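One structure, as structure tokens, below. Some questions next.
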Amino acid sequence: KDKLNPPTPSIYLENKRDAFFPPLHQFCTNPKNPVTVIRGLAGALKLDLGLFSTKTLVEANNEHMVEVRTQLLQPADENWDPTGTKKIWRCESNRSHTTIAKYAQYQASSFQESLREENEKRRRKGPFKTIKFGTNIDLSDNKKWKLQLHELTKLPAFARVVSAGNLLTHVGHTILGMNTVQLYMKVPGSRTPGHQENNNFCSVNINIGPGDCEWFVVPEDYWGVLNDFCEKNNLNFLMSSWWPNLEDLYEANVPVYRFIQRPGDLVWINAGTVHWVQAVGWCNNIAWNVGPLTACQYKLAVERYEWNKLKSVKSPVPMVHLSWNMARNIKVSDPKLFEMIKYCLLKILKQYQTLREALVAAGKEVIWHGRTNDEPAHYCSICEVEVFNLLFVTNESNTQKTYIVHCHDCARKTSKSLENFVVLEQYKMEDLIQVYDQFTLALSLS
Ligand SMILES: [Mn+2]
Ligand SMILES: [Zn+2]
């Protein structure tokens, strides 16, 4: 089917007017568009991409940490077992650390060697060469990266790291790599393997250049098919490194979007869109997440939040904490989105009331503990689930005032009658009830 190789949703900007035009915002967040390629974005805004060149990065912070992935240099769009016999889903991707200065030396010498090879003139496949990919470089420190982060404020508001319409701005604290910028340094063949974004939040990626990247994209509502493929091939969809066999996908009638990202092109990945990427030339990229205020985004975030619990994987976004912040601080005028949030809050409230009464009925004391504001959400020190309001802390951690948090289930498993724990409460019930009761649908004529 030609429908199995659909065209790329793609917008071509010439100037600042095009970039700030509101129908662009609406196109990107439309659930029918799994990905949007915004071509010419840097040129239209006169963004200085030179602030992210390797030369500039070395000067700025030469000892900065870089995560290295050591990989095989594979042909075109394929992934072969090391022997070169058959195409398989499993990637080879070994981890180590280096610095910006050291990776930079390698990136440059890699290009010089390729020039010389090009001038040396002239098991079904392979054997394959080894390459290194510098990934997940942390650009959160505004003191170390002042000029770099300022340049990204030139973007239209919907695409910024920080904005009033961004759910990740309303979380109220830092989530590393999501509401902070990540940087990637590349040589040809550098691969970011198959994945969905953390808790299915949208993402922004800009190619710094000078070389191109090639992207592969599958819509959110086929993610289940790719999950089945991973399990059949003995891989964890959420945690393993895998690179889809395009012939397998075609056979299973899964459509695949495929396109080239040139320097200055911005790629918008919509919520839950499955994707994997490879460098075609020598380049750097920057990326972060954004959470549009839509029913579709909130729904997919909640779904992945609950799926992660079943798979014993931590959620970087604390969706209970976020939901309360939305009710406290945000006027919601879409009836669909409003009903979703109200439903979730009522479920949180009922569970909390049920647990609290059980504790009281058993004669366990609930200790008023309160809360520092802008204090981050808490997670269980053993199982890493989000823990809200009622915190379970050992007698000794309480005494030492280290307040090491446990969920109810993990505390019970340790201490059958909770005799080794105290129960801390960060919010009064009457106050949460008020927030819930006062959270009402706002009128908007839009
Ligand atoms: Mn991604
Ligand atoms: Zn736990």
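All residue numbers given for chain A refer to Swiss-Prot; the residues shown span 880-1001, 1021-1344 in order.
Placement of Cβ uses the backbone N, Cα and C atoms for every residue, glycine included.
Pasting the feature list from Swiss-Prot:
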{"type": "BINDING", "residues": "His1093, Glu1095, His1173", "note": "Fe cation binding site"}
{"type": "BINDING", "residues": "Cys1278, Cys1281, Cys1305, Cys1308", "note": "Zn(2+) binding site"}
{"type": "DOMAIN", "residues": "1042-1205", "note": "domain 'JmjC'"}
{"type": "MUTAGEN", "residues": "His1093 to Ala", "note": "Abolishes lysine demethylase activity"}
{"type": "MUTAGEN", "residues": "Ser1138 to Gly", "note": "No effect on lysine demethylase activity"}
{"type": "MUTAGEN", "residues": "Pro1214 to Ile", "note": "Significantly higher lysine demethylase activity"}
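Help me picture these features in the structure, burial and contacts included.
Sequence-distant contacts of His1173 (Fe cation binding site), defined as residues of its own chain at least six apart whose C-beta falls under 8 angstroms from its C-beta, comprise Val914, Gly1092, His1093, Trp1113, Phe1114, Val1115, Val1116, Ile1167.
Neighbour count (other Cβ atoms within 10 Å of the Cβ, all protein chains): 22 for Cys1305 (Zn(2+) binding site).
Cβ neighbour count for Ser1138 (mutagenesis position): 16 (other Cβ atoms within 10 Å of its Cβ, all protein chains included).
In the three-state DSSP classification, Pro1214 (mutagenesis position) falls within coil. Other Cβ atoms within 10 Å of the Cβ of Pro1214 (mutagenesis position) number 16 in total over all chains.
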Where does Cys1278 (Zn(2+) binding site) sit in DSSP terms: helix, strand, or coil?
coil
Please compute the Cα distance from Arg1001 to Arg1021 in Å; 19 residues between them have no coordinates.
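Cα to Cα, the distance spanning the unmodelled stretch is 22 Å.
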Have a look around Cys1281 (Zn(2+) binding site) and count the other CB atoms within 10 A of its CB, chains all included.
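Around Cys1281 (Zn(2+) binding site), other Cβ atoms within 10 Å: 15.
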Please check the recorded positions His1093, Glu1095, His1173, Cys1278, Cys1281, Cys1308 against ligand 2 and give me the ones with CB under 6 A, sequence order.
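List returned for ligand 2: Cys1278, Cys1281, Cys1308.
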